[PDB]
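Everything below concerns the one structure shown next.
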Amino acid sequence: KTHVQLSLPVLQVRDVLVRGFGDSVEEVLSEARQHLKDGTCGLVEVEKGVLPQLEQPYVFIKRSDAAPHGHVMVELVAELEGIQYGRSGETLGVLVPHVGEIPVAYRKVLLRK
C-alpha cells in the first residue's frame, strides 16, 4: 500500500531518551521509515525551545493534503543546518525513536510510504 494508517505516540521533549535517528539526512529518513513500519516511532510537537533539545538531522512529518478516517495524510521532510530535503505542508511534529516513553496523546496519520 502507498499509504499506511498509523497512530503515533506524542512524547514530551524532556522524556525522549533517543533524540534523533542518525547522522545523515539519508540515514534519518531511512531509520524514521523503518521505525514507522515497526511501530517504534514517536512524535514531538514543535514549540519554542523543542528543536534545540533534539539532534540534527531532524525528521518532520508535514501535512501532504487537506483526512481519511481521522488520519491526516503526511510525508517525511528532513532538515540539516537549515536546509530541508523534501517539500510539504505544515509540520505536525518531529519524529524520534520510541523506546517506551509514556505518551501524552496519539496523532492519527496516513503516511505516504
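Just so it is clear, chain A uses Swiss-Prot numbers, and the residues here are 11-76, 79-125, in order.
Using the three backbone atoms N, Cα and C, a Cβ is placed for every residue, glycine included.
The Cβ of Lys47 (variant position) has 13 neighbouring Cβ atoms from other residues within 10 Å, across all protein chains displayed. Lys47 (variant position) falls within a helical segment according to DSSP. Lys47 to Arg appears in Swiss-Prot as a known natural variant, with the remark: In strain: Omicron/XBB.1.5, Omicron/EG.5.1.
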Euclidean Cα distance (Å) for gap endpoints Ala79 and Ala76, 2 residues missing: 6
